[PDB]
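Asks: One structure is given below, represented as structure tokens, and several questions about it will come after.
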Amino acid sequence: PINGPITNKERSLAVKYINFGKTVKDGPXXXXXXXXXXXXXXXXXXX
Amino acid sequence: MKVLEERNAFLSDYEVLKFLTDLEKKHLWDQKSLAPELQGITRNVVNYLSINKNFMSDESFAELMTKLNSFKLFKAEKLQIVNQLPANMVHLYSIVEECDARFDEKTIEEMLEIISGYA
Amino acid sequence: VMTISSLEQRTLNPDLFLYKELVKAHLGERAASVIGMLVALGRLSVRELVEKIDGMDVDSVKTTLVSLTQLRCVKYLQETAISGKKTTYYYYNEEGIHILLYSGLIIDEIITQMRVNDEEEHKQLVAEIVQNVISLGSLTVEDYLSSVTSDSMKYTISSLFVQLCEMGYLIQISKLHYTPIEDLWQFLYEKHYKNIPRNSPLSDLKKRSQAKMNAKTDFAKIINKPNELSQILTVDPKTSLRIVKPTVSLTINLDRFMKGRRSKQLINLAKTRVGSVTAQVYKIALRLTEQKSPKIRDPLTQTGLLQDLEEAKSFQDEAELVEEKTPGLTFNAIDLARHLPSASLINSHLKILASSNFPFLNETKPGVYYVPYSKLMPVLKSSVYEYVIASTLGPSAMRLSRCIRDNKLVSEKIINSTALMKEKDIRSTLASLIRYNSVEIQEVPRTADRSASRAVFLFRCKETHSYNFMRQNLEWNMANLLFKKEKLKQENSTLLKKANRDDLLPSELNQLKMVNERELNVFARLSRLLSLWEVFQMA
Amino acid sequence: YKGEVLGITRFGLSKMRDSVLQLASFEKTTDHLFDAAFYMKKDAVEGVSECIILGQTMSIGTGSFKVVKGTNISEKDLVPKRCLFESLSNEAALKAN
Amino acid sequence: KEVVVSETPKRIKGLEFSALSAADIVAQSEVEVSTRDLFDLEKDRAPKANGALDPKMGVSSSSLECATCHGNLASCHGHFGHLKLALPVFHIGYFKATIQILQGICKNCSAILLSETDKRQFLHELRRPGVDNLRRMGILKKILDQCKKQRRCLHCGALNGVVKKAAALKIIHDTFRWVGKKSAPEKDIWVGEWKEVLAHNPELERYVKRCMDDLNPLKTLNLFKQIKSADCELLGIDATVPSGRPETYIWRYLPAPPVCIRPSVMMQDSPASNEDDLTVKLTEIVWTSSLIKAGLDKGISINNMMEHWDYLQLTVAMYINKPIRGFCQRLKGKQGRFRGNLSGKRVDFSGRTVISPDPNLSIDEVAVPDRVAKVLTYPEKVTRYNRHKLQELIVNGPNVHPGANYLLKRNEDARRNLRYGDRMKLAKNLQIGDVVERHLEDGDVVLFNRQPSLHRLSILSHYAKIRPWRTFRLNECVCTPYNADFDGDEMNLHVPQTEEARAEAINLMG
Amino acid sequence: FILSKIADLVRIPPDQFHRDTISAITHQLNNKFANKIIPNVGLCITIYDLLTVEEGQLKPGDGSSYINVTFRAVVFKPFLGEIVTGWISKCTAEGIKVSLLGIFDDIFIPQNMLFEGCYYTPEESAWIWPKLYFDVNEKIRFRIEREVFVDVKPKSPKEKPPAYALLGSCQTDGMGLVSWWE
Amino acid sequence: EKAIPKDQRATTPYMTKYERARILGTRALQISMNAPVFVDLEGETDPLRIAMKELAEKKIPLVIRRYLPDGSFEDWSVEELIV
Amino acid sequence: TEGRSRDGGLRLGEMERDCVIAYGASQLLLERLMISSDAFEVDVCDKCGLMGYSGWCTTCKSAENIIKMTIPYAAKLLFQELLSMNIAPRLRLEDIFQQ
Ligand SMILES: [Zn+2]
Ligand SMILES: [Zn+2]
Ligand SMILES: [Zn+2]
């Protein structure tokens, strides 16, 4: 409970949180062959 | 009930009156033979449509394309200018997006003179 | 009436909907499908995704697969059968969605604890660097270094890179690091059951000692592999300064992020019970010793196997002795007022932190003093939990909670006397206490053998049940919080799209400030109860 | 035919048939209703005594076929042309720009 | 305005058995009971207001405007509402299954106590594409007896005993058969707890003991709120989540039945309005419910409220299961019993009479007396042909044999019964789309029946006829199919309705 | 106006057997939609053409003819932002309600995005601008902006009626009266 | 799902008595609904007896449709069927 | 009802019921045991298969997905009995037409 408009620092952290989320949504370029143990998945990972 | 698609090829209002004249011609053809529940849209359409351009054609319609071709006005504006506010100044200012913009002095006046060549 | 009270969504989604809610904000649609189904049905197979949902077969599955792999949202395992072929089963991976729920909170501690330097270009630099890390989910050094602009200082961003490895935080990508704890234990359990050349059928109990002891030492090398390794990071070729391996990639870690907030919980308890100075003296100690302190990592053997009835302690105390070992042996000898941003020796301020021990810390060995990570948790869970009832209900609810915790399992006879004042109001808050669990009810009749009324009653124990009810506070708080924030989007979606294209009118700017207000405050409420939940996830 | 001799008795009447209503019809009362709810059975409404409950048609005898009369409409008159549509519209944006 | 409505023929495929959880009933709620007891009567003209019985719930009388809908008995069917029950009162029928769901689950973690490959093997078993129902009962048994032998709890730490359900409707899990003469870590705390008890008052504990531990309906409901997702399949519950998983097996809400379930039994030899047993049940529930609701924060004590709440589970278990039984019976005990011989009813448009011979009637002909032919009707739709003669049947009157007792216009009136008057001019219009019921006459189709049916030759179909006196007379050529010795036995008579079924009987069953 | 493409099943009685199929299906389809509103596709006016028609089936207990066909019906909606002629009808203090004679009176534009100086008066004077003003019986050009769709309540044989409703924003100069120009 | 061509059929060329029950029933029901008649009608009453007369000259414009277990459909005309 | 002084009727037994089954007549059974005795209509929705009043499915308010059909009164009565006890007598529908 409690709270309210407290800790402007946390507000800045909240703003950053929103900004980081927006960058992920905009994004989907290599990814290479990494960690794939499946030949079927590795073929699809080529593109 | 099942729908096979959102929207087919765009139909403006010309042939509406033309093919509702066929719906006219079929049942009672209104005013002439005056001497169900389809009367709702029947009397409604023909009244609003015709009264506009009075105070139409056959060939010149399909021949109106000529200078309406070279223009980049695309689609949304194209089938729209057929009826509303023809051939005076700020009339067409509203309908077309970006409006005057690119070409101003002469070329747009070529639109006014030809759409004034309607009636 | 009208259902707007949200009674519809209230009953049917404990845990569950939490996961696919967060990934919905992350991605949505197909992404929420697979994970949501991965939870409900648990262990899942590639072909099995197609059968259930009819999810647009093989177009979405192969797309979502690699999408969940880069951010490692799925626990991957592959094996075979005695019949033949091969099989690949997926699990819900650790908590990777909680990290997505974290995000900037992690980067917060990253920025804040990166000082001992002073207000440098580091702020705008690593903010761009770290945000590129978590987003992609994996970062190779060279390909990332290629993203840096040319004709400038290349080691400016590498001024802190080898400083990103630091002590905790970012570590290297290694092999099987993502893997079910149950499965890796079983896979490592091979060469143990398998090992004997028809030795001898004597003392069957020696097969126990054989497999176990050999598994424990093989388990230790695996878990300590990501923990501390100086090979890759400390590489220092000539014609330069220390530079991390351009080949080996990196990843963030649970180590010092889960530690940083855990210390805060200790600080909040400290600061409450002592002065601001004492909290600082206790802080400078924890900052140096947090590296070798298991803390959050404590059980590490718990998930994936049995404990015992008999041998439970012989398991537990085996961990407790190594929880005795490392803190006692390794940790720092007495220092004097190390650096800091009161002259002479500050150990006198430790002595006032010494003479007063209860509830917490102050465990001393001759020659060396340190805070136990074992006996500290019970008094840590006590305080915070007691403050919860303090916040939610009035003062009356508090007093009775400990009254049951002083002695154990007694009737209302000595309770009415020894509690505070009045019968009727006690019965009132007794019903409010017994309202949701946590005191249970006793089991015994008075000379009726379970028959009828007037039997004796007692209030007793039930810790975990008085725990898990704080685990129900996890999702359903954040749920409506995040949901109606997301519902605030689609409602204003027509406005937001107009705002984005603009980046006019009196009333358009009004609702623009509206949502932004609600946005800010709702994220502040999120992080609030976020810190509350994190302390309740253990013991 | 099932490979074991059984049937005609309430203990042996449940072998093949998965229909709960017809089995609760002949002989049973409480169990089959609660048992099917427990195990969350589905099955189908197929047989005769099953259909006479819901009050629908039968899959045997007279109802074994579907009666049809066929229109046999021509494939010619079905298609008219779009009137004064694809002429002016598309050719307007395709000239000079 | 007035959005279009479309329709297509729909059959039925299968059903789905399950338990509605907490979403439906509150959303299925028209009104809320509240108040308490009585009938919740208004004291002026004595109607019902809110409470158990109420205008917008259902209608027990001919007028009774529903206000949810209109047209009363001839239109409205039934409406649903809910009831708030203080505390999660226990179930009745699921009680047997509630022991099983409480069996294979940890009391420590409130989680499944199985281990690795075991679970992995069984999870593969039931997912075999074909399965018999017997396979379900076999494995769900097996997996349940597998957790019996294991004395060791997994992660979540220490453990407990089994649950034998000792008592009724009282659940007690006895922690028992601990390792003999072997000290447990929990036992040292166990015996340590009682040492602080017997110290204060040694009298009572030694007097009676060894009752182990029970489980209250409230805490076992909170014990079911932990396990979600994971595997409920081994417990017999598959989740496509229309429902909230087995939190549903304990009563919280309740589906208060409409007045279409039970009405107020009409009149008496003396004027009055009488209640039915089911009405008394749930209106009593609101009392014993609100009893706990009212006193919490104000009065009473610990050990009083208890048995009253224990009395609540006795009421509901009695409610849905001078019998005083209002529910579980009428479903089980309605107009039938199976000894191997069932019971049945509902044959309309029929007649019964004795037998008598005749040489003159050809086979497939059966003579029906005109006296019972006056009350025996049949539907006829006049089109293009009947127009001539049927309009003459109208003016004829419902007295002589060739007449019509009813008329139905295509304009959909209530109905036109022609006895009381009219006729005459009414036969002048007679539009094509109407329907008129003519008296039974020659050239019709009627099926013959005898009550003690034996084989396929029992039910037959013949032509009808009109003759004098009173009797059912048929050709003496056949005494065989019905086994007719005459002697004045009884014979059934059934007349079809639609043209379809009529042509079906004579052209096939003939 | 626009042309929708939909499918449907038609039941033609024995009475229409004397005429031709295409003529029978026509009348039936006219009794189906006509003035009625079709969900989410907009409002429909008339019927255009008939396609795909195949052999119709027959159910045992009727004797009628059930045919499942697809056809393209003419519906109504210009597009998101189109301006179209009309005029007001009624009023209160919300905003003006413009009715296009020949389709519906459903169009209503409240005053929010309208010119900055517009206000309603209880004085029975409709509206005022800081230019001039107008009233009923005079033509009005209105632009479309927002569109909403809702379901329907059960019919009651002998308010919330937004079956089909459109609203817009007229702030761009030269709207509402056509005699300001010329 | 698709219809088997008129070329080859595994179905018996004759008709079941159950089929005749529906035919006379169906067609006669259409008569009460005021349909036309393709056969000469002598003066008489009822839909039933004029239906049997209609089948005598085989004027029924109906096509019998049968189903196999595998859903191979079928097509059968009443007129072509002989008994 | 049964007997006299109220009104009459007749009896179709299960012993007799098999006889009309042995003839293989479906149409006769549809008229006699449904139309001739008790004819009733029940409003049902495809989703959350249940019974309801008018155009309301109650618990879900749609009126879009509700389909009205016919069904014996004994059925509905049996359902209202079952459903009030804890069980789900859910119903799902499919179209006869369209092949
Ligand atoms: Zn009603
Ligand atoms: Zn456990
Ligand atoms: Zn519904």
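Chain E is numbered as in Swiss-Prot; shown residues: 2-168, 175-328, 348-536, in order.
Each residue, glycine too, has its Cβ placed from N, Cα and C.
What Swiss-Prot records for E:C67, E:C70, E:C77, E:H80 is Zn(2+) 1 binding site, and it gives similarity to another entry as the kind of evidence. According to Swiss-Prot, the feature Zn(2+) 2 binding site maps to E:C107, E:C110, E:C154. Per Swiss-Prot, mutagenesis E:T506 to I is noted as: Temperature-sensitive. In Swiss-Prot, a mutagenesis experiment is listed as E:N509 to Y, annotated with the note Temperature-sensitive. Annotation comment: Swiss-Prot describes E:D511, E:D513, E:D515 as Mg(2+) binding site. Recorded in Swiss-Prot as a mutagenesis result, E:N518 to Q carries the remark: Temperature-sensitive.
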Asks: Which of these recorded positions (E:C67, E:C77, E:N509) have a C-beta closer than 6 Å to some atom of ligand 1?
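Replies: Checked recorded positions vs ligand 1; flagged E:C67, E:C77.
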Asks: Using Cα coordinates, what distance in whole Å links E:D513 (Mg(2+) binding site) and E:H80 (Zn(2+) 1 binding site)?
Replies: 54
Asks: Can you list which of the binding-site residues E:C70, E:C77, E:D511, E:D513, E:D515 have their Cβ under 6 Å from some atom of ligand 2?
Replies: none
Asks: Can you check which residues sit near E:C77 (Zn(2+) 1 binding site), meaning Cβ under 8 Å from its Cβ, same chain, 6 or more apart in sequence, and list them in order?
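Replies: Listed in sequence order, they are E:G59, E:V60, E:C67, E:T69, E:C70, E:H71.
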Asks: Nearest by CA distance to E:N509 (mutagenesis position): which of the recorded positions is it, out of E:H80, E:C110, E:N518?
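Replies: Ranked by Cα distance from E:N509 (mutagenesis position), first place goes to E:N518.
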Asks: Taking the Cβ of E:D515 (Mg(2+) binding site) as the centre, how many other Cβ atoms fall within a 10 Å radius?
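Replies: For E:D515 (Mg(2+) binding site), the count of other Cβ atoms within 10 Å is 14.
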Asks: Rounded to the nearest Å, what's the C-alpha distance separating E:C107 (Zn(2+) 2 binding site) and E:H80 (Zn(2+) 1 binding site)? Just drop the number here, would you?
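Replies: Pair distance, Cα basis, whole Å: 42 Å.
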Asks: Counting every protein chain present, what is the number of Cβ atoms, excluding its own, within 10 Å of the Cβ of E:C154 (Zn(2+) 2 binding site)?
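Replies: Its Cβ shell of radius 10 Å holds 21 other Cβ atoms.
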Asks: Might you list, by sequence position, any residue in that chain lying six or more from E:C110 (Zn(2+) 2 binding site) with a Cβ less than 8 Å away from its Cβ?
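Replies: Non-local contacts for E:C110 (Zn(2+) 2 binding site): E:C154, E:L155, E:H156, E:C157, E:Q233.
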Asks: Applying the rule Cβ within 8 Å of the centroid of the Cβ atoms of E:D511, E:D513, E:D515, what extra residues of the same chain belong around the Mg(2+) site?
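Replies: The answer, listed by sequence position, is E:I381, E:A510, E:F512, E:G514.
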Asks: What whole-number Å value do you get for the CA-CA distance of E:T506 (mutagenesis position) and E:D515 (Mg(2+) binding site)?
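Replies: E:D515 (Mg(2+) binding site) has its Cα 15 Å from the Cα of E:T506 (mutagenesis position).
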Asks: Using the structure shown, find which entry in E:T506, E:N509, E:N518 (the mutagenesis positions) has the sparsest Cβ neighbourhood within 10 Å.
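Replies: Result for the mutagenesis positions E:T506, E:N509, E:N518: minimum number of other Cβ atoms within 10 Å at E:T506.
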Asks: In Å, rounded, how far does the Cα of E:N518 (mutagenesis position) sit from the Cα of E:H80 (Zn(2+) 1 binding site)?
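Replies: Approximately 40 Å lies between the Cα of E:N518 (mutagenesis position) and that of E:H80 (Zn(2+) 1 binding site).
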Asks: Check each of the recorded positions E:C67, E:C77, E:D513, E:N518 and report back the ones whose Cβ is under 8 Å from some Cβ of chain H.
Replies: E:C77, E:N518
Asks: Excluding E:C107, E:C110, E:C154, please set out which residues of the same chain place their CB within 8 Å of the center of the CB atoms of the Zn(2+) 2 site, keeping sequence order.
Replies: E:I106, E:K108, E:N109, E:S111, E:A112, E:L114, E:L155, E:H156, E:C157, E:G158, E:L160
Asks: To the nearest whole angstrom, state the Cα distance for the pair E:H80 (Zn(2+) 1 binding site) and E:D515 (Mg(2+) binding site).
Replies: 49
Asks: Looking only at DSSP and grouping its letters into three states, which state does E:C110 (Zn(2+) 2 binding site) belong to?
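Replies: The three-state answer is coil.
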Asks: Near E:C67 (Zn(2+) 1 binding site), how many other Cβ atoms are within 10 Å of its Cβ?
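Replies: Cβ-Cβ neighbours of E:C67 (Zn(2+) 1 binding site) within 10 Å number 19.
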Asks: Taking the Cβ of E:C107 (Zn(2+) 2 binding site) as the centre, count every other Cβ atom within 10 Å, in any protein chain shown.
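Replies: Looking across every protein chain shown, the total is 20.
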